[PDB]
Amino acid sequence: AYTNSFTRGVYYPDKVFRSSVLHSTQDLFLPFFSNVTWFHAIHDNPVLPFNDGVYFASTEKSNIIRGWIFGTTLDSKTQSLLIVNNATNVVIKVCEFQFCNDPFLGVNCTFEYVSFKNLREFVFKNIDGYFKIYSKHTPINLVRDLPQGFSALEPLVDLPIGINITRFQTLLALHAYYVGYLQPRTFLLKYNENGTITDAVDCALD
Amino acid sequence: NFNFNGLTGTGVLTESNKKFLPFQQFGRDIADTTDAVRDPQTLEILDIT
Ligand SMILES: *[C@@H]1O[C@H](CO)[C@@H](O[C@@H]2O[C@H](CO)[C@@H](O)[C@H](O)[C@H]2NC(C)=O)[C@H](O)[C@H]1NC(C)=O
Ligand SMILES: *[C@@H]1O[C@H](CO)[C@@H](O)[C@H](O)[C@H]1NC(C)=O
Ligand SMILES: *[C@@H]1O[C@H](CO)[C@@H](O)[C@H](O)[C@H]1NC(C)=O
Ligand SMILES: *[C@@H]1O[C@H](CO)[C@@H](O)[C@H](O)[C@H]1NC(C)=O
Ligand SMILES: *[C@@H]1O[C@H](CO)[C@@H](O)[C@H](O)[C@H]1NC(C)=O
Ligand SMILES: *[C@@H]1O[C@H](CO)[C@@H](O)[C@H](O)[C@H]1NC(C)=O
């Protein structure tokens, strides 16, 4: 299934502060009004590709999704990144750790790091040797679709991993999300007086 | 003369009222000059004039 992304998916492009200014920047963004593939939870684990970057949004309260896997040959024979909500803390590990082809739990490693009324958005991108994570958490009432609205993402973590990626998978557990790819675009962001991006223009749109 | 992490220049430092997000290190002006910098050894945020 598919559904348009209205405008959300924009993130603070750099680590620099700006206020009350219209700033133009070229970067990997999710173009406005592009379809984003829609998935729902039952039983299976659908496959997804990965190029340039990805924007990944979800809505849930039972922690149905615990994390993610990223890599090229995911079946435990090359270096791959695993993100998981440990129990309350979030852990990231780059290793060739053993997986099934559709892993889920019940109720040579190289890198380690530790940390439906709500909707959580993320952006993952591998550029300049770094793996960069951006996120936003927001209360919502539209359990069905990512709402018509706007809010910028800010980085959660910025790792110097530098591995190759062509695929990724979501991770669940045994006891409703959207994914869309980024493209290089030139954007115009309006930084308000307090320094927060309040609106943006994807001016390759029309 | 001020030097924060190699960002070097001359100016008068003052306490800043800008609300930097936790991942931001300096504020860049319209002329592409740093008008605000975080003290590397503190949470303090200082304005350059
Ligand atoms: C990352 O690894 C994948 C393989 O997992 C590489 O895929 C190759 O891409 C080239 C592009 O021209 C193809 O010709 C090859 O046939 C692909 N190989 C396979 C096995 O699919 C990819 O090139 C790698 N990229 C980086 C940046 O390391
Ligand atoms: C994606 O969106 C375009 C218009 O934005 C539409 O023409 C196309 O059919 C959509 N893709 C699918 C698979 O429906
Ligand atoms: C959290 O992580 C630590 C270290 O990896 C582990 O010992 C602990 O068991 C984890 N939490 C739970 C509830 O298992
Ligand atoms: C990975 O583990 C295997 C043993 O299963 C070992 O032979 C190999 O040297 C290790 N490192 C790499 C890069 O394969
Ligand atoms: C800006 O931040 C101040 C903090 O005191 C707050 O009172 C004000 O409402 C904020 N305004 C906007 C537009 O974010
Ligand atoms: C570094 O500076 C901080 C002040 O922010 C101080 O508390 C800390 O003790 C200093 N480092 C060491 C090793 O003392």
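The numbering of chain A matches Swiss-Prot: 27-69, 80-143, 165-172, 186-245, 264-294, in order.
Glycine too: its Cβ is placed from the backbone N, Cα and C atoms.
Feature annotations, reproduced from Swiss-Prot:
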type: MUTAGEN; residues: A:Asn121 to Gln; note: Partial loss of biliverdin affinity
type: VARIANT; residues: A:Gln52 to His; note: In strain: Omicron/EG.5.1
type: VARIANT; residues: A:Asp80 to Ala; note: In strain: Beta/B.1.351
type: VARIANT; residues: A:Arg102 to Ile; note: In strain: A23.1
type: VARIANT; residues: A:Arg190 to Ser; note: In strain: Gamma/P.1
Three-state secondary structure, which DSSP defines for A:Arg190 (variant position):
strand
Nonlocal residues around A:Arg102 (variant position), in sequence order (Cβ under 8 Å, 6 or more apart):
A:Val120, A:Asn121, A:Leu141, A:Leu241, A:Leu242, A:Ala243
To the nearest Å, how far is the Cα of A:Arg190 (variant position) from the Cα of A:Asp80 (variant position)?
22
Determine, to the nearest whole angstrom, how far the Cα atom of A:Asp80 (variant position) is from the Cα atom of A:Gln52 (variant position).
38
For the recorded positions listed here (A:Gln52, A:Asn121), tell me which residue's CB has the most neighbouring CB atoms inside 10 Å.
A:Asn121
With every protein chain in view, how many other Cβ atoms are within 10 Å of the Cβ of A:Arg190 (variant position)?
16
Which state, by DSSP, holds A:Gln52 (variant position): helix, strand or coil?
strand
Local Cβ density at A:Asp80 (variant position) - other Cβ atoms counted within 10 Å:
9
